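K.L.:
Here you go, one structure.
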Amino acid sequence: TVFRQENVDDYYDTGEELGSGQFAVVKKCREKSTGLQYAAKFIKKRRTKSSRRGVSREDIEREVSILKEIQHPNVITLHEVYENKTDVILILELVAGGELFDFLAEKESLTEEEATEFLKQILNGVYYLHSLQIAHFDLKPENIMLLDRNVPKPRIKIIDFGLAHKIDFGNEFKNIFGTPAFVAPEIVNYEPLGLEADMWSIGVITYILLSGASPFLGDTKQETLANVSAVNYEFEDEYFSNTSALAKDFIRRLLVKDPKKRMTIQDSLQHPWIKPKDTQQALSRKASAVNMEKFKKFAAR
Ligand SMILES: Nc1ncnc2c1ncn2[C@@H]1O[C@H](COP(=O)(O)OP(=O)(O)O)[C@@H](O)[C@H]1O
Ligand SMILES: [Mg+2]
C-alpha cells in the first residue's frame, strides 16, 4: 500500500507523549486544517528483511487494514496514515481520558450495576469486532481506555490493534504473544487460536474489576503460565464477600479451558448478570459491590 508520502509535520503539530510500545511511540497531535486532536502512533519500520528491530511491513499492514475496516463507538478509528524512510505513522482517534481502571479507582465505591455499565461497552466493542471475524488478542486493562473522563457517563474505547488478526477459516493460527496473566490457556499451550481467546481475557478483566486480585498471577512467569493452563483460580472470601452469584457465574462461563465450551460474545450479552431477566436478579446486581479497597491497591501497581 501507498500510504501518504507527505511530511506529517506539514499537517499536524505534535505534542505530549501518550504512551509507548516495543517499536512504537504515541504522541498527542493537533490537525492544522481543523484544530482537532488525534493520537499519532509512530511505528519503527524494520529496515532489512534480515534485521531484528522494527515491525515488518506485513505486521504494519495488518494493523492498518483492520483499523480501516472498523467503525464503532467503542473502538478507536484510524484517521490517516503517513510514511517516511524510517516510520509508518498512524493518526488514530485520541482517547484522552486515560485507563478505565484508573478512573474507577478514584471512586469511593462501585456497585456491580455501575461496573456492568462500563463492562457492557467493552462487550459491545468486542461483539462488533467478532461479528467481523476480528480477534483483538491483547485485551487487558491498559487497552481499555476512556474517551473523556470529565463527562457524567464516560465512553469506553478499546485501543491497540497491534496483535489483532482476522480469523482465516481454513488455516490454523498459533503464536506466542500477550501478557501471561491475561492470555487464555490455548496461548499458554501453543494451540490453535480464534475469537475465544478474547472471551477468556474479558473473564480475567471482569474478575479483577470486581476483586482487585489477578486470578492466575504467580510469583514467576512460569507459575502464571501453569495457573492459567490448570485454570487454577478461586473466589476467595476476603476478595469476593460482597459479589453476586450472577457475577461469579458470568466469570465461570468465561474462565473455561476448552475454547469450544467457553461463552461466546453473543451469549455474554444475554447472560443475566448483563441483562437481568427479572426484578430480583436486577436488585442483586444493584446491591452487590466491588471490593474497592483491594481494587485501589491493584490500580496503583
Ligand atoms: N488512540 C490512543 N489514544 C491515547 N493513547 C493511546 C492511543 N493508542 C495508544 N495509546 C497509548 O500508547 C500505548 C502504546 O500504543 P499501542 O498501540 O499499545 O502500541 P503496541 O501495539 O506496540 O502495544 C498504549 O498502551 C496507550 O498508552
Ligand atoms: Mg500496547
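All chain A residue numbers match Swiss-Prot; in order, they span 2-302.
So this one's X-ray crystallography, 1.8 Å, going by the header.
Keep in mind that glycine also has a Cβ here, set from the backbone N, Cα and C atoms.
Below are the features I grabbed from Swiss-Prot:
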BINDING   19-27, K42, 94-96, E100, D161  ATP binding site
MUTAGEN   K42 to A  Loss of activity, apoptotic function and of autophosphorylation
ACT_SITE  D139  active site, proton acceptor
MUTAGEN   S289 to E  Reduction in proapoptotic activity
MUTAGEN   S289 to A  Loss of phosphorylation and significant increase in proapoptotic activity
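Map these features onto the structure and tell me what's around them.
P.N.:
Within 10 Å of the C-beta atom of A25 (ATP binding site) sit 20 other C-beta atoms, taking all shown protein chains into account. Taken residue by residue with DSSP, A25 (ATP binding site) is part of a strand.
For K42 (mutagenesis position), the same-chain residues lying six or more positions away in sequence with a CB closer than 8 A to its CB are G22, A25, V26, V27, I90, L91, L93. According to DSSP, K42 (mutagenesis position) is assigned to a strand segment.
In sequence order, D161, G163, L164, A165, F178, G179, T180 are the residues of the chain that are 6 or more apart from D139 (active site, proton acceptor) and have a CB within less than 8 Å of its CB. In the three-state DSSP classification, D139 (active site, proton acceptor) falls within coil.
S289 (mutagenesis position): 20 other CB atoms within 10 A of its CB, across all protein chains. Following the DSSP three-state reduction, the secondary structure of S289 (mutagenesis position) is coil.
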K.L.:
Please check the recorded positions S21, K42, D161 against ligand 2 and give me the ones with CB under 6 A, sequence order.
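P.N.:
From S21, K42, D161, counting a Cβ under 6 Å from ligand 2 as near, the near ones are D161.
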K.L.:
At the level of the C-alpha atoms, what whole-angstrom distance separates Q23 (ATP binding site) and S289 (mutagenesis position)?
P.N.:
40
K.L.:
What does the structure give for the C-alpha distance between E94 (ATP binding site) and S289 (mutagenesis position)? Integer Å is fine.
P.N.:
35
K.L.:
Among the recorded positions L19, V27, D139, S289, name every one whose Cβ is found under 6 angstroms from ligand 1, counting any of its atoms.
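P.N.:
Close enough to ligand 1 are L19, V27.
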K.L.:
Which state, by DSSP, holds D161 (ATP binding site): helix, strand or coil?
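P.N.:
Its secondary structure by DSSP: coil.
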